[PDB]
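S.K.: Got a structure here, written out as structure tokens. Questions coming.
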Amino acid sequence: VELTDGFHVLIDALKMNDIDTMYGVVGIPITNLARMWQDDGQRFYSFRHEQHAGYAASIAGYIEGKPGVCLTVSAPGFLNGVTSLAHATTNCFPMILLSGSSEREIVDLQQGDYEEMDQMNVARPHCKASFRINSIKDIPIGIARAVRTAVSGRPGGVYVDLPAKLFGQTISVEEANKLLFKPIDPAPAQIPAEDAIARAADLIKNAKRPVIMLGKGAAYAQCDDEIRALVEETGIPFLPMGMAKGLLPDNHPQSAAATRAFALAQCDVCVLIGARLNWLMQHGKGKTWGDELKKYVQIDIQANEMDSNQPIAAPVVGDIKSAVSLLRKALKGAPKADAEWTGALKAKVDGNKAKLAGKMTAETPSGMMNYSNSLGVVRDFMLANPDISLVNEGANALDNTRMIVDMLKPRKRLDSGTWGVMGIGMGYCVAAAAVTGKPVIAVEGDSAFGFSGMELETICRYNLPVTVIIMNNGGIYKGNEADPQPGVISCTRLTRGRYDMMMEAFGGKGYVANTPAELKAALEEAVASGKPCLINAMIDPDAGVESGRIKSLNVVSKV
Amino acid sequence: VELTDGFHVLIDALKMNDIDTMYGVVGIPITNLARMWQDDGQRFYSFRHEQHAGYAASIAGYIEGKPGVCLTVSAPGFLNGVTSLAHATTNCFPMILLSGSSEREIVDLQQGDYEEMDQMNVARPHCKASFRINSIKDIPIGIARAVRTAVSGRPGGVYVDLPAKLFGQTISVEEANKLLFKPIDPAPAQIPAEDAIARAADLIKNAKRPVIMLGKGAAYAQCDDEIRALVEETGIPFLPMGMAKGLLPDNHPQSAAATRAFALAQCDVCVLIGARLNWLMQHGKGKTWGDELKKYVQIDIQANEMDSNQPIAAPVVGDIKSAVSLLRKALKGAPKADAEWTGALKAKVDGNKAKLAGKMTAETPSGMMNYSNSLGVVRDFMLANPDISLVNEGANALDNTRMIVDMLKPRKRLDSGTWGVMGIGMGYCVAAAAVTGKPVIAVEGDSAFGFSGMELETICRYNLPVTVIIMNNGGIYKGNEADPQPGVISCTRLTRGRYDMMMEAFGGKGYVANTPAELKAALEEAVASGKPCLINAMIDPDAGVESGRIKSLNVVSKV
Amino acid sequence: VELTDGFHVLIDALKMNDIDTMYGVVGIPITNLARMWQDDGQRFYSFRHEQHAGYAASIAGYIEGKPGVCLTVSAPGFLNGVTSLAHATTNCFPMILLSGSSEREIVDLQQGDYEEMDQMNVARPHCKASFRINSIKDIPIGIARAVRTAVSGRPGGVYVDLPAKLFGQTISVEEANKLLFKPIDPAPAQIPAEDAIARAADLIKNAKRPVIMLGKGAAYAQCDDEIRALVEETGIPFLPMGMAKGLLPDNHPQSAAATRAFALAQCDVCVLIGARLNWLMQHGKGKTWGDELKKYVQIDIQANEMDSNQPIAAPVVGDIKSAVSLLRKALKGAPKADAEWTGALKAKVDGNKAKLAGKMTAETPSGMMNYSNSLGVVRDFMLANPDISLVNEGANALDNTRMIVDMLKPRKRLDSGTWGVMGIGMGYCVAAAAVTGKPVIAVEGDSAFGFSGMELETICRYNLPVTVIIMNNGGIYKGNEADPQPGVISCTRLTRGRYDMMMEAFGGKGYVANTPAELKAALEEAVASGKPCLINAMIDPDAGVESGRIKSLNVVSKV
Ligand SMILES: CC(C)(COP(=O)(O)OP(=O)(O)OC[C@H]1O[C@@H](n2cnc3c(N)ncnc32)[C@H](O)[C@@H]1OP(=O)(O)O)[C@@H](O)C(=O)NCCC(=O)NCCS
Ligand SMILES: CC(C)(COP(=O)(O)OP(=O)(O)OC[C@H]1O[C@@H](n2cnc3c(N)ncnc32)[C@H](O)[C@@H]1OP(=O)(O)O)[C@@H](O)C(=O)NCCC(=O)NCCS
Ligand SMILES: CC(C)(COP(=O)(O)OP(=O)(O)OC[C@H]1O[C@@H](n2cnc3c(N)ncnc32)[C@H](O)[C@@H]1OP(=O)(O)O)[C@@H](O)C(=O)NCCC(=O)NCCS
Ligand SMILES: Nc1ncnc2c1ncn2[C@@H]1O[C@H](COP(=O)(O)OP(=O)(O)O)[C@@H](O)[C@H]1O
Ligand SMILES: Nc1ncnc2c1ncn2[C@@H]1O[C@H](COP(=O)(O)OP(=O)(O)O)[C@@H](O)[C@H]1O
Ligand SMILES: Nc1ncnc2c1ncn2[C@@H]1O[C@H](COP(=O)(O)OP(=O)(O)O)[C@@H](O)[C@H]1O
Ligand SMILES: Cc1ncc(C[n+]2csc(CCOP(=O)(O)OP(=O)(O)O)c2C)c(N)n1
Ligand SMILES: Cc1ncc(C[n+]2csc(CCOP(=O)(O)OP(=O)(O)O)c2C)c(N)n1
Ligand SMILES: Cc1ncc(C[n+]2csc(CCOP(=O)(O)OP(=O)(O)O)c2C)c(N)n1
Ligand SMILES: [Mg+2]
Ligand SMILES: [Mg+2]
Ligand SMILES: [Mg+2]
């Protein structure tokens, strides 16, 4: 005659869908779900703010391809978590945000309930679907919907609202076991038509100057050998987007990443694989594409992404593994890309890399490192230790790290993404550490870091093998902007503080690095320790430029 | 350097996407769009209310498989039209609502502009996507995005906001030539994996009492010979939903439609093809399905529709043509459905139809026909004249017509749909007439009809071959409900009026049919005439039941 | 031990708040509420579409100053009703939209429930507040909130969602009577500060060329003697907005309505009383105000309406009765407005009225009346019969009727309003007839009429003393627009049909008027009959201009 309850049926339902981890912050009305999650034997990571719990869930979805689960409380907690859900949806990362909510009777009459919000309706602009499980019997189906909505199609955020009265509901164990079920094939393959592939095959076979653009959807797809086999069999030069670095090793001879401007302006055919033609690509128009409409081949699971920005000549709609498998067989035996195109790009790549190596070896005063020589140490380390996640965010700290730090392994580089978010660092660190079981290095702008810095304590509390490298130049872009008025600090200034001391305040290992040699030693020691560390790398306050590579996007007064 | 403007570029862009028809109502700011559309040699149907121009667009989309286009004015006009957009999206009908909108400056500051509304944001819940084209250079891409969103994936409504200032913008004709383009493959094939098909084939193969449910998604797919070859090769009994009637001829030997309750309740495997397990299927639970969980196969283009209500043993995700084509090859040579199961349902169907024949053949007083003998006439007409669109809405008027009137051809029956909308009648009539160029018969409940009845004048003004049959029983369900108080008319009562006089008021032909013989002679004459007609079929006020077949869904006071 | 239920507690609660009338359309899940409303002895008006039920509720709120109550069904019915709620909110008319909705469990998981919609969340852009009563015990409080939100502050639409499961809930009679209560003072007076009034008093006392603008909020206020006493004591010339006609008799010697352009362009101080400076006033800027910022005094209950468009020099925030009472005492004994300002305007008024009388007496062919001589008959009739509601809508039909037809009594003229809505006519007629118990005349554009025409049957079914005058010129603005192509009708054309026949089809009295004399006789006979009548006034198809007075707002192609 045994009875179960809503707490347990939700635990069983999440387990049934292969969820063993949540990230969140406890409190009414969901503390005892968090407790019982752990009692059952599943891991819960408590954070210092729900936002960073949510950035954690978001990147766990990217890495694994099953939704990261974030757990928050009502109204204020939910709001913090849904800013992260918003982010997940924008980047196409599977993520379920679960939140407690209050009394339906009181919320609907807007009477002033404890943490009152229509969280279901507030979530809607920020996810693919916003649900609410009202009754115990619908938990399994409710969770199935959330998982399918997150993983299927273009993947993304789902919000599941959990009224406080869901949890204390009861049901027989025989009924619950009756209702509990595991979805068949929640992220199905979607195969494109033969003519879609043949139209693409035609454009590529006739290309004089082809290029392949790999985006983070391609990385997410987890079909690395087959994407690489496409590149190698076709002989086509390729470029990775920010988080597509390492999908093919960044030192692959066919990479044109070190000659991007030229390669994009001069190509005729451009093969977009899991890459939107959004602002990161200047919308497929302007001088970055030579002021012309290229012949775009585009592979994407989202049908209506095609023609979003420019006319796509060969739209291939489907999942990237399926599409790429067919395109390869379609291109089988075709001649390789033009040898004087591939040669021209390689000569540019060689030359630009020789030029960068010169900057990385240059000497600077103690405590006045620049971005080249500081990050040249991380470059060298990551070439030797590739099986490590690189978390990265900032302006100059992000741009220069993407240029300098070669990724040899896929799904390791985790950065600001589609929205250029400052705030993802410490959440990404916890999640990368949790889901990989391997070391994490973070290259943080100091401003960037301030958006999630308190989570240092969380990294310490779980004893995670994470090394936070702070690029401490004392401000946003630069740390030397003049006081606008007598004794008034500039808006872009930050305290050139002892972030190493802060790390040590919570049981972490703090370092200061005033030279490339000090940073090299500290990084090697930090990673090898297998312990929470922070390296306070001292960068020249005059080293950076305004907004890094995207300076031109700034609005300036001409009066 | 000759110039063109927004008016002409929009027209060209629409034409390039194979749109040649718009349904709407003119006025500030879009009257001169409609005129210029007509001047260019395309067709504009002006209605008496935008809702009906809208329902006209939605069903044009269903029948043609390219989106119907509704044009309306700002705030109030838009609102009227958006209610129809909502319905399209709910029914998976491709549709685009183009609405003029007011001044951004003024609307954004909520200052009280002419017909002030943020129509783009207000449209959000009622459509797949809600766009705005602010600039003349973005019209080709804006129209491409609208088209692709309406017809790709699960089809549905798209709203496109056309601010007043868009139209008077100018651009060189040469630059406009450069910007105009035709989307490649806007409604692409999506093919399922081998193992998804193999799982479904193995369910069907080992089924003891299988059944195929055909929904209006299977009808919409326009792969009638694939769907029929699957039914006939597998030997599986099938059942159509309201608008799937005629996809296979309703009198097909394998149809278990006339024995639905017993087939649904007793099947072990149920193959849903373009049919949601929503309220029309009692959500796959309850007495209707014998209080058990069936083994569902389900073919649908929308991945997250699976497990929406009940677990789906074999989910096959893709477009129905692609999926059915593959499933057919997988099952090739497999035994046909159990003979004692197909024959058992056939005996049930024969005896059931023989019972209905007796009801249709029976005799009633003059001016007091029932639903059987009145609609028995329309049944006979449509069997001999199947190439005619059948528009249908009401309670008893709908339910009984669905039962009685056999459809032998696909995409002819157009009814209330997923939301059970009273109001679709006269717009459906105008669009069916315009896109098919063939006759239409409408079986309208007298209440149903009053939601769109003023559009008789539209049907007359365009001289359309539409024969509206009003089932005039004098109210909602029944026309005899007693006066609740002395000299106070009940809320369900309607004037048992001369709808024939109303039709003739606008130049149409009117009939009153008091007997089956009078209805038959009027229908044969009306349909043969090729002119706008209305038959006022006088039905017994006491012939109906509460809410028809779904009378149990009513909430009653038990005190 | 007696039990009541949700149906009855809602009836008692509405009764308790002085509601004795609803307008709507029945069907699941609210038919038996409608039935029991009547059983109890309260009136229910069933319409042919929920939209017009809602336009009825909206104008019943304006007229009475207690919210009009509209009742609809779920999803599709709600949508139709909420287009009207939207309208109520925009015009500041108190109105409660009550709608049935479906199962919370199924709607929240978006599973496909009968008429599935989050109606509560869909309503939000279109009302002041959107509530949902989930439980029987909260009905009295739920209704109290709705009534207060509708009547208090700036009055407006409220949506109350009524889940199907609300109605079948039970409670003891002693509990229900315990919970049932009548709000104290739901539309409270709001008195402005002495300095607000003194700032206004200062501007008026120093005015060389003052004008008072009366809007429909002033009419709604129901303080006619005191508003008139302000005008008369100050000697200031005044202008009424569309529905403020008759607040003071339109033939008042101080009216500058017949010299509007001059009065507005030339004034220094402008006293806005319950009138927004929205598009109806060209936003307080441009040539209609002489290209200058006037010194505006503005009385409004909505604090943040001040400075919405132009800087307001003397903002007086409060309810108009309270404000006007204080301003009068503040102006007591002050000299009257400049005699050569008042004289100059009177000379213009006299002259322009003499000019209009000349057009009203001019002869036209049979069946080719113009707007002056046709409406000059209605003018003369309304001067003799002022205690009658004039419903009015159209382009030329509205503009010319506002100019020509003098209202001597307040809250009688009911027109298209802030949004210039075509669709309000027949609903306004039913409601005006219901709440006044007196005759109604409608002056309808023929296009205008088509948006609500089927409700003719509703007017007949309740035997209402309503006379519909159709201004039948055969189209939108004009009825003579050339066929754009061979045998293709223009988009602005309408059938010059026999709307008299349509009226008679439902038991009404139909007239055709081909001359002013025929229209005069028909109108006198129609009103005096006390019965549902329609007069099909035949207007010259070439008589009207594009969009009437607001022609310049049209967007035209210059290429
Ligand atoms: C928008 C964006 C995609 C544009 O790309 P980009 O910066 O112009 O190009 P890349 O970052 O790939 O490369 C930078 C330059 O270094 C060069 N380079 C790249 N890799 C190199 C390598 N390994 N060795 C030598 N040179 C290299 C490239 O050639 C390029 O210069 P080029 O344009 O003259 O060819 C990119 O700047 C970006 O992802 N921005 C994110 C900014 C953000 O969101 N942060 C927060 C906002 S303040
Ligand atoms: C909900 C719904 C799908 C349920 O299906 P249903 O009505 O029970 O089943 P059908 O309409 O297919 O068939 C009706 C009955 O007539 C019988 N029948 C069907 N076709 C027949 C035929 N041509 N000859 C003889 N009998 C027939 C069936 O056996 C069935 O009864 P059963 O339960 O004993 O088997 C259906 O009622 C529906 O589409 N409702 C829409 C109503 C609506 O929109 N309401 C408007 C607002 S009030
Ligand atoms: C926008 C609006 C407020 C502007 O006001 P307007 O039309 O310029 O001014 P009025 O309607 O009060 O008066 C019209 C003219 O007739 C004159 N007039 C008014 N009453 C008169 C009378 N009784 N005798 C003689 N002349 C009169 C006025 O002097 C004015 O002309 P003027 O500007 O040269 O002085 C007005 O046109 C309006 O309410 N429009 C509504 C349109 C709508 O919503 N319909 C649907 C849109 S198509
Ligand atoms: N499995 C998959 N197969 C194909 N496309 C995918 C898959 N997962 C995600 N996508 C698509 O990949 C794209 C990711 O692009 P974007 O986030 O812009 O990448 P980047 O910023 O790296 O260019 C999205 O358009 C998304 O629809
Ligand atoms: N071309 C297509 N291929 C596959 N599925 C489709 C296609 N077009 C529409 N659909 C699906 O068909 C379904 C229609 O179901 P529904 O509207 O409930 O039909 P019914 O009411 O007849 O059961 C939707 O779930 C939709 O996603
Ligand atoms: N009792 C009241 N006292 C004061 N102001 C009111 C009252 N009721 C409504 N109002 C205000 O009256 C105004 C009505 O203006 P509007 O609808 O633009 O009128 P018009 O169109 O006639 O100019 C609104 O701004 C509203 O806030
Ligand atoms: C939440 C959020 N706030 C603000 C910004 C704008 N922004 C871009 S980069 C940046 C910080 C740049 O400074 P830093 O992280 O120290 O990198 P640096 O250039 O100094 O190396 C900010 C605030 C943002 N992208 N996200
Ligand atoms: C817009 C809208 N309003 C109300 C309803 C509720 N409703 C369902 S059926 C129906 C009409 C039933 O009467 P009728 O059309 O005459 O069919 P009958 O049963 O009398 O044959 C109504 C109003 C609805 N479905 N849609
Ligand atoms: C719901 C809605 N649709 C469209 C319009 C645009 N509109 C303004 S007036 C008008 C009709 C004008 O014709 P009519 O009513 O016959 O008046 P007339 O000028 O011919 O006398 C229309 C459709 C509107 N205001 N509201
Ligand atoms: Mg910095
Ligand atoms: Mg009826
Ligand atoms: Mg007209």
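Here chain C follows Swiss-Prot, giving residues 7-565 in order.
Every residue, even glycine, has its Cβ placed from backbone N, Cα and C.
I grabbed these lines from Swiss-Prot:
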BINDING   C:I34, C:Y120, C:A263, C:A264, C:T265, C:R266, C:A267, C:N358, C:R408, C:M409, C:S553, C:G554, C:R555  substrate binding site
BINDING   C:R160, C:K222, C:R282, C:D306, C:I326  ADP binding site
BINDING   C:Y377, C:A401, C:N402, C:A403, C:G426, C:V427, C:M428, C:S453, C:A454, C:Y483  thiamine diphosphate binding site
BINDING   C:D452, C:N479, C:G481  Mg(2+) binding site
MUTAGEN   C:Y120 to A  3-fold reduction in the affinity binding and strong reduction in the catalytic efficiency for oxalyl-CoA
MUTAGEN   C:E121 to Q  Slight increase of the affinity binding and strong reduction in the catalytic efficiency for oxalyl-CoA
MUTAGEN   C:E121 to A  2-fold reduction in the affinity binding and strong reduction in the catalytic efficiency for oxalyl-CoA
MUTAGEN   C:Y483 to F  2-fold reduction in the affinity binding and strong reduction in the catalytic efficiency for oxalyl-CoA
MUTAGEN   C:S553 to A  Does not affect oxalyl-CoA binding, but it reduces 7-fold the catalytic efficiency for oxalyl-CoA
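Structural setting of the listed features?
M.R.: Residue density at C:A267 (substrate binding site): 10 other Cβ atoms are found within 10 A of its Cβ, drawing on all protein chains shown.
Around C:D306 (ADP binding site), a 10 Å sphere centred on its CB holds 26 further CB atoms from the protein chains shown.
In this structure, C:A454 (thiamine diphosphate binding site) is part of a helix by DSSP.
According to its DSSP assignment, C:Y120 (mutagenesis position) is coil. Here C:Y120 (mutagenesis position) comes close to C:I34, C:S80, C:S108: these same-chain residues lie at least six apart in sequence, with C-beta atoms under 8 angstroms from its C-beta.
On its own chain, C:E121 (mutagenesis position) has C:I34, C:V79, C:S80, C:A81, C:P82, C:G83, C:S107, C:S108 as residues at least 6 apart in sequence with a Cβ closer than 8 Å to its own Cβ.
Taking the Cβ of C:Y483 (mutagenesis position) as centre and 10 Å as the limit, one finds 24 other Cβ atoms among all the protein chains shown.
Sequence-distant neighbours of C:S553 (mutagenesis position) (same chain, 6+ residues apart, CB-CB distance under 8 A): C:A401, C:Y483, C:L559, C:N560.
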S.K.: With H, G and I counted as helix, E and B as strand and the rest as coil, say where DSSP puts C:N402 (thiamine diphosphate binding site).
M.R.: helix
S.K.: For the recorded ADP site formed by C:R160, C:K222, C:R282, C:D306, C:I326, which further same-chain residues have Cβ atoms within 8 Å of the site's Cβ center?
M.R.: C:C98, C:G221, C:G223, C:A224, C:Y226, C:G280, C:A281, C:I305, C:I307, C:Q308, C:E311
S.K.: Could you state, as a whole number of Å, the largest distance between Cα atoms of any two of C:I34, C:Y120, C:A263, C:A264, C:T265, C:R266, C:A267, C:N358, C:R408, C:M409, C:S553, C:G554, C:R555, the listed substrate binders?
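M.R.: Between the most distant Cα atoms of the substrate site, 60 Å.
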S.K.: Sequence gap of 6 or more, C-beta under 8 Å: which same-chain residues meet both conditions with respect to C:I326 (ADP binding site)?
M.R.: C:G223, C:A224, C:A227, C:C229, C:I233, C:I279, C:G280, C:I305, C:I307
S.K.: Within the chain of C:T265 (substrate binding site), which residues six or more apart in sequence place their C-beta under 8 angstroms from its C-beta?
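M.R.: Those within reach of C:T265 (substrate binding site), by Cβ under 8 Å and sequence separation of 6 or more, are C:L351, C:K354, C:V355, C:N358.
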S.K.: Could you check the binding-site residues C:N402, C:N479 and say which one's CB has the fewest neighbouring CB atoms inside 10 Å?
M.R.: C:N402
S.K.: Per DSSP, C:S553 (mutagenesis position) is which: helix, strand or coil?
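M.R.: Reduced to three states, the DSSP call for C:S553 (mutagenesis position) is coil.
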S.K.: From C:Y120, C:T265, C:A267, C:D452, C:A454, C:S553, which recorded positions have a C-beta atom under 6 Å away from some atom of ligand 6?
M.R.: none
S.K.: How many whole Å apart are the CA atoms of C:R282 (ADP binding site) and C:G426 (thiamine diphosphate binding site)?
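M.R.: Between the Cα atoms of C:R282 (ADP binding site) and C:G426 (thiamine diphosphate binding site), the distance comes to 15 Å.
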S.K.: Given the binding-site residues C:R160, C:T265, C:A267, C:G426, C:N479, return the subset with CB under 6 A from an atom of ligand 9, ordered by sequence, or none if empty.
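M.R.: Listed by sequence, the hits are C:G426, C:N479.
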S.K.: From the centroid of the CB atoms of C:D452, C:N479, C:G481, the recorded Mg(2+) site, which same-chain residues not already listed sit within 8 A by their CB, in sequence order?
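M.R.: Other same-chain residues near the Mg(2+) site: C:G451, C:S453, C:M477, C:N478, C:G480, C:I482, C:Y483, C:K484, C:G485, C:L500, C:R502, C:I545, C:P547, C:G550.
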S.K.: Express the distance between the Cα positions of C:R408 (substrate binding site) and C:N479 (Mg(2+) binding site) as a whole number of Å.
M.R.: 18
S.K.: In sequence order, what residues of the same chain, 6+ apart, have a Cβ less than 8 Å from the Cβ of C:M428 (thiamine diphosphate binding site)?
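M.R.: C:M428 (thiamine diphosphate binding site) has long-range Cβ partners C:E399, C:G400, C:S422, C:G451, C:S453, C:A454, C:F457.
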S.K.: Fill in the CA-CA distance, C:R555 (substrate binding site) to C:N402 (thiamine diphosphate binding site), as an integer in Å.
M.R.: 8
S.K.: Between C:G426 (thiamine diphosphate binding site) and C:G481 (Mg(2+) binding site), what is the CA-CA distance rounded to a whole number of Å?
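M.R.: Checking the Cα atoms of C:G426 (thiamine diphosphate binding site) and C:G481 (Mg(2+) binding site) gives a distance of 18 Å.
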